[PDB]
Amino acid sequence: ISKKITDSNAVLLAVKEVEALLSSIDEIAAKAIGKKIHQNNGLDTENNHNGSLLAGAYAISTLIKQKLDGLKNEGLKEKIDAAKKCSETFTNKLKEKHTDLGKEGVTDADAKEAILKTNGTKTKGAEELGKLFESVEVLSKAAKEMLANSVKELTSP
Amino acid sequence: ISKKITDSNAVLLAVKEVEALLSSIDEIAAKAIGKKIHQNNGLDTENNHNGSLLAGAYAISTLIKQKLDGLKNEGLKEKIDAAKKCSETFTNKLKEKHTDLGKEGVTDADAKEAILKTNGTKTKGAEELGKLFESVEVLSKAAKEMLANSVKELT
Amino acid sequence: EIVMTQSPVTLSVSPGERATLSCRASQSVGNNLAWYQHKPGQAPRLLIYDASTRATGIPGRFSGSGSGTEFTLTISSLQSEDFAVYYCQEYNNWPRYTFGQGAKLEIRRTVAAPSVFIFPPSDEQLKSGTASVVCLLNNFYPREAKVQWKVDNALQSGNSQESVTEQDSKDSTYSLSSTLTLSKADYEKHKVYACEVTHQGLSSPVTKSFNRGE
Amino acid sequence: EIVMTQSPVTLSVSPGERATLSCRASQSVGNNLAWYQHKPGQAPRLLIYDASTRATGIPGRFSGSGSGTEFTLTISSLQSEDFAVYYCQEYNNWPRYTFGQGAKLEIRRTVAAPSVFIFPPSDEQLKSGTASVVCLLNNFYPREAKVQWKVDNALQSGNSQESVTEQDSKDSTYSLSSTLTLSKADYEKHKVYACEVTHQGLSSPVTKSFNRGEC
Amino acid sequence: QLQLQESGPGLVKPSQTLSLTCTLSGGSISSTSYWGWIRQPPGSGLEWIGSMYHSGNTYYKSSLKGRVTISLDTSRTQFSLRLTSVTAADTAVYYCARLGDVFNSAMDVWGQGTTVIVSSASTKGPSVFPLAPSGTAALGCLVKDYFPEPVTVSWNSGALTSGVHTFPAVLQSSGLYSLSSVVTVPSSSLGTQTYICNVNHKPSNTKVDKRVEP
Amino acid sequence: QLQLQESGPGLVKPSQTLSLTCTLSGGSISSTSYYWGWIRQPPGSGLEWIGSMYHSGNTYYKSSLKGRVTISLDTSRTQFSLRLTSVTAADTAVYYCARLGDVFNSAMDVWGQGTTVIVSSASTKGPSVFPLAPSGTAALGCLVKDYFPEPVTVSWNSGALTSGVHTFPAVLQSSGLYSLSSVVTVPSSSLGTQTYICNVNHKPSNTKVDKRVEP
Ligand SMILES: [Cl-]
Ligand SMILES: [Pr+3]
Ligand SMILES: [Pr+3]
């Protein structure tokens, strides 16, 4: 019971930090692609200068993979390893498409094609990010139920 | 004994995702300022084009404010508001310094002064970022024992 | 192809007694079932989840078993508030749910025969072109009752809509109105309009009628 | 500015018996105390946290009370593995700690008198310039022992270094060596060099000495 | 704190799209997650529509597949329901609800409920008809062919409350609603006490005060 | 899984800066926080907390180490570093890093192996080895003096004599050099029959000296 709860809680905190990191990528894609800081609106449009943001996006992406490496549980091993492959495929795609993403002047369209998972066309990484998102979300569902059934040890066996 | 364990975990998850967002700024500040994607190294140097990166930093910064606003706990009320106040000073400072931060060609130095809290000089927002990290962590410290004392009630 | 079936669609228990609602799944939803209260005029409330556990805030009179395809929600000593519909819910594919039909939980009372009244169409309505003959069942219980229209002893069908009232706050009874809608053309043709009422509290079906124009 | 004080610095328990450590706080640290085990050659192990609950991996023979300034680590039926230094720790300031001084916990056995030997400096040493007179106490218990040097009955002070051995694995006794260091010039001045040994297992203090070569 | 608040316009034409927005208050898309929509059509129980995720991945009932889309608003205060194209069997009350948590998952914090009617417009004021009575007697009012719902009826400007039943409205084939409100009075007061029913429909102004005569 | 691995240089001259880095294994600074803190144990004394860090980088210092210590976290967050300046003698100690954290205990959970750092005014030296001649058992031994740095290993008859041997912990003399002595108990009847040679081996200086003791 006590060993169950503390160890089961660790993974949920572990997984939900990955989801928080993913939302950092998703949020800059939705609200910061093609934008600049403005004193009143907070952000203002600046088209086709998304180069440094993509580096920051990839920066968070590799921080995500490191955290996926720190997750270890025999029950969740299959879903964590499946999550392990997906972030690696995403990070590799940004490397693969460096000719369009490795400059300061990356177009909005190609920037969105890389990190905006809700974009129309998703051939520069957004497919892999969504595939990654689904793998991570499949992990939260299994990890959350592992915690709850550890706590369902309050009433009923 | 049943409700509190679930309730405090909600508080812990809420705070630790703020820090996880807080960690998203830092890592981009540490590894992406003055950088570009490279097919082999993963990142390579590209100086003085940090505008969209810093715009992204502020984007997560206001996502942090949204998350601190969703926090409500009677005990942590004074400390949550303090983290709320700190988040606004950071976001206000970044917009306040738009003359240097709102363009594609923000220098590497100015970006580090804005979002790299361990930089040498911190006159463009990193000071307010430091205060924000410190205010949130005092909130994280309180939340950790808030959960733990719920579970040490088994023996 | 996941089916949830509540055992009675309506359930009648006197206040203070035990209520046993049942839910049955076409196949094991396992340890994943929910029970809801829904009073008319509010959002549904979550009562039980994981098929045993009560959402905190709800009284101890509600309880639930489960663990497979048997499922039961029991309110021991249900009170005045507890009369509503209760649905069960599958979430064994967690983002995906299937509700049940629901099961009304009625105040149980002793049989009361209906007071039957019949009303001729209004004159202001007959100059509008249509005629509406309304037949009312008053302060009756149980709800099961059937009213059929006879026009010159001709059984009418497909031209009446009936509506029932909520179980009365004081008397825990029902009221029902069946309204026959015809045009002046069909109303002018015939003379005898009768509604016949069958209810458990009537020794034999009661009929009340009127001829249009004394 | 928060003081943790383990009440006995040393504790001697027979194998198989109970041990009771105590820790005292200068002011209320509340229910925030940790107990660490430390064997020579290894890192400390965490035993107790929140002053009541044992760290996972450690046997149930370890126990802990607390809730204020009283604190006790109690080992019921401690075995050979359990003999080491034990620290208590205040951590009621979240990243800031203060340990205690430590408390060694030793094997208890019957009193054993020391075997006393004395050694004159070597001939190879006196042409190097310095002289080192060694007096060793061998296979004794308890550790409390006193060794004092007299050169021509001049009681020496401030010129000896003593070193003690680990509690012996087989017989659980100690050895100690006090080393008297003089220069050749000062070693040449005097003739009688004696170390006297005071121990609980000696009827009266034993002294062993030498004159500067045979006579 | 955990407060869900419903959406904009009902009364959408058939074959059109009804769009609803569920907005959070005192809450955010956090830990890092809330999802899902639920509906209840008239004469039928609740049924799940679809579920979402804080990322945005959606799962649908698969009889609404291709029809529904659930969406997450960036600046994630709110999420939206989109239903197209809409039959009259889509007329229902739609609920948004938080269908999740760490320790119960399904289906925990509910919205207040918003009503959406799918009909071919023609907002209409009611025509009100009396129900003249024949040891008690019964009288009432007939409210016919109005849309949309609701109408509110009071007798003697609210001075007659005991014995009254205002029935739930019925949907007749014309696509307009009709109901009737009945009251029992002592048969001795026919011609003694005046009875007037006040009909109040908000969509159109249509407040009529009609007297009933034995 | 939860593994801490220790650090660099073990011998810096006083008044200089010593730097240590602890690298994580099977883990990262995650959830969003783990693996803060440094600890040291100086010779002849107990453990004391040095400082604490945070996943952000916020640092908390003991004081009496104020202005002296700096703890830093490496971006690409595999390791964190200790910086101690300036370092007198008595900063020489055994240094531990530790995870001073977990969700359910606020101290002090995953420990390193311990690393030794000696603060001394250099002058690395091979040892001088001197005999301890014997006078129903008898005692003889070796005095291994004036060497630096530690450790030395002593063996008798190339490891053929182990019963009765006690090699004492080395002591630091006022000169800043270390010395120890290794003694043996022998049956007194075997003097002149059995040869006794003590083997002294210093790793820092590649000195192997074999000294015989003779009555
Ligand atoms: Cl800390
Ligand atoms: Pr379950
Ligand atoms: Pr505590």
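The numbers used for chain A are those of Swiss-Prot, and the residues that appear cover 45-201, in sequence.
When the header is checked for method, it gives X-ray crystallography, 3.1 Å.
Note: Cβ is positioned from N, Cα and C throughout, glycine not excepted.
Taking a C-beta cut-off of under 8 Å and a sequence gap of six or more, A:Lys60 (mutagenesis position) has these contacts in its own chain: A:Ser184. For the recorded site, A:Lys60 (mutagenesis position), the DSSP three-state label reads helix. According to Swiss-Prot, the mutagenesis experiment A:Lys60 to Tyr carries the following note: Wild-type virulence in mice, no antibody response in mice, decreased heart colonization-.
Sequence-distant neighbours of A:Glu61 (mutagenesis position) (same chain, 6+ apart, CB under 8 A from its CB) are A:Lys111. Among the sequence features in Swiss-Prot, the mutagenesis site A:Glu61 to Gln is noted as follows: Bacteria are non-infectious in mice, no antibody response in mice.
Listed in Swiss-Prot is the mutagenesis experiment A:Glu63 to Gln, annotated as follows: Wild-type virulence in mice, no antibody response in mice, colonizes organs like wild-type. In sequence order, A:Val180, A:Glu181, A:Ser184 are the residues of the chain that are 6 or more apart from A:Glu63 (mutagenesis position) and have a CB within less than 8 Å of its CB.
Quoting Swiss-Prot on the natural variant A:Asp51 to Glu: In strain: 2591. Look at A:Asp51 (variant position): DSSP puts it in a helix. Non-local contacts of A:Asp51 (variant position) by the CB criterion (under 8 A, 6+ apart in sequence, same chain) are absent.
Of all Cβ atoms in the shown protein chains, 21 besides its own fall within 10 Å of the Cβ of A:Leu56 (variant position). Swiss-Prot documents A:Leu56 to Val as a naturally occurring variant and attaches the note In strain: 2591.
Around A:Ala103 (variant position), no same-chain residue six or more apart in sequence has its CB under 8 Å from its CB. One natural variant catalogued in Swiss-Prot, A:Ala103 to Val, is accompanied by this note: In strain: 2591.
With an 8 Å limit on C-beta distances, the recorded positions from A:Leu56, A:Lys60, A:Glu61, A:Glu63, A:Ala103 that reach chain E are A:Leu56, A:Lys60, A:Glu63. In this structure, none of the recorded positions from A:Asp51, A:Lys60, A:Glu61 has a C-beta falling under 6 Å of any atom of ligand 1. Filtering of the recorded positions A:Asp51, A:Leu56, A:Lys60, A:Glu61, A:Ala103 by Cβ separation from chain F (threshold: under 8 Å) yields A:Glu61, ordered along the sequence.
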